[PDB]
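Participant: Got a structure for you, written out below as structure tokens; questions coming shortly.
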Amino acid sequence: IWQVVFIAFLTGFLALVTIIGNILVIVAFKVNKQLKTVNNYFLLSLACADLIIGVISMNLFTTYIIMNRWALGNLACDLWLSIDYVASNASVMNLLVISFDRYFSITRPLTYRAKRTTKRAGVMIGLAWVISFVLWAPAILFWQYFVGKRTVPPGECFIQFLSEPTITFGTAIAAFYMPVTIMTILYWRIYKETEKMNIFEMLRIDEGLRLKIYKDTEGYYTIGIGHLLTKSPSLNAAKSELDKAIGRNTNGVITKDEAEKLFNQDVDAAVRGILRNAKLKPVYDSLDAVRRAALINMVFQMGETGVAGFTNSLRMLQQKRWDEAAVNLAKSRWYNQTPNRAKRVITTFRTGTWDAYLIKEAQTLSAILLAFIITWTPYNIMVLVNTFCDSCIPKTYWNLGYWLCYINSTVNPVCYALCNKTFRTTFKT
Ligand SMILES: C[N+]1(C)[C@@H]2C[C@@H](OC(=O)C(O)(c3cccs3)c3cccs3)C[C@H]1[C@@H]1O[C@@H]12
């Protein structure tokens, strides 16, 4: 009992670390405009969940464990639980909101990336806490009054309707296993597709955007972002090819959605072209994200056949000789047709940076995700297990899993700072 008490305070240490880390997140974000963004906004929400959970749950938990008994009675037990599950819930749903956000950033450039603000983010988050609360709290508090009696004996506290290992299983899957799988899906997708954002802003600048058919600087009929319709001067040809392309009668006009989807089609085709080609591929392998994106610009413009006839240049681009590549490109007919765009692309080649386009080059999601899964799944697996054998799990293991579920909330700020040097230097001060 003496050694037990001596070790008990460790938990307190962890709770303190949690509350200060989170409190730091909050303050640092509020006091530094740099840190204000949509993504950082969601990260603020998370740090909040972790704070409310670290100043309340971790502690009263430490208490309950220490005493071996529940002192504060029924209602304290109810509020503690409700705050706890509503909170951690809002934490999972917050993670989801994040993943889906970055996803809609990659896949829906015009519809999503373009209109997204910290206001919209705020709304989404608030709505999330709403959902969480409305799922857990009413159940946890009002289950007794509903059923008419209180299953819970005084002295030991837990959620009334969760007695059964099955309903607990199903609710863990729904509330954990499902959302985790989905976060993994969205994740690996984002991790595969991250560059489409940069290459998007790139082609966006170079080409520009128009919803209704307009004449190119060359005069050719062209629609959307960088989508060429036809070089024939007859408007009918263009409009018709376009219609083929959309699968509707466009009447010369298209929606922003249709547009973003067209772009995506185009880029995927560009890339697929670079990888199908014997020339562009190997070179394209040795290129860093910037330059590579440049290559995808040229290919997105002239086509694979087109960009493959640059062999004089390709040679040096693969050999990491830049100034010579650029020099080799300036002398071609490409540069002659539309010098500005090409000049931007080439500069992008030489420098290896987006500064020509003034462009800002997935982050932290790995960390947060990993922490979450690895501090939760022990417990969820322990539940899945308890479903099938009654006595195989002693209360100890439950408590431990719980603690992990906390050290998530502890570790999340840590992952914040460790991932972004911004949060580092902001905390230091
Ligand atoms: C440590 N917790 C506070 C407790 C145990 C863990 O719980 C979870 O991981 C669960 O999947 C479930 C646990 C038990 C039945 S369903 C969730 C609960 C609430 C939203 S998702 C994590 C959090 C959560 O509040 C519970």
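If you go along the chain as it appears here, the first residue is 1 and each next one adds 1.
Header entry for method reads X-ray crystallography, 3.4 Å.
Cβ coordinates come from backbone N, Cα and C, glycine included.
Swiss-Prot lists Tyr85 to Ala (Swiss-Prot position 148) among its mutagenesis entries, and the accompanying note reads: Decreased affinity for acetylcholine. Swiss-Prot lists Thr168 to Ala (Swiss-Prot position 231) among its mutagenesis entries, and the accompanying note reads: Decreased affinity for acetylcholine. Experimental mutagenesis is annotated in Swiss-Prot for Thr171 to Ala (Swiss-Prot position 234), with the remark: Strongly decreased affinity for acetylcholine. Swiss-Prot gives this note for the published mutagenesis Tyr379 to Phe (Swiss-Prot position 506): Decreased affinity for acetylcholine.
For the listed features, I'd like the structural context: burial, neighbours, distances.
Facilitator: Annotation for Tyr85 (mutagenesis position): spatial neighbours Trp136, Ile140, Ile159, criterion Cβ-Cβ under 8 Å with sequence separation of six or more. Look at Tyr85 (mutagenesis position): DSSP puts it in a helix.
Cβ-based neighbour count (10 Å, all protein chains) for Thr168 (mutagenesis position) stands at 17.
Around the Cβ of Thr171 (mutagenesis position), the same chain contributes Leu162, each under 8 angstroms and 6 or more positions distant in sequence.
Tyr379 (mutagenesis position) counts 19 other C-beta atoms within 10 Å of its own C-beta, drawing on all protein chains shown.
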Participant: Which whole-number value in Å describes the distance between the Cα atoms of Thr168 (mutagenesis position) and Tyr379 (mutagenesis position)?
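Facilitator: Cα of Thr168 (mutagenesis position) to Cα of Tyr379 (mutagenesis position) measures 12 Å after rounding.
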Participant: With 3 residues not built between them, what is the whole-number Cα-Cα distance in Å for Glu361 and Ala362?
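Facilitator: So the endpoints of the gap, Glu361 and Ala362, lie 12 Å apart at their Cα atoms.
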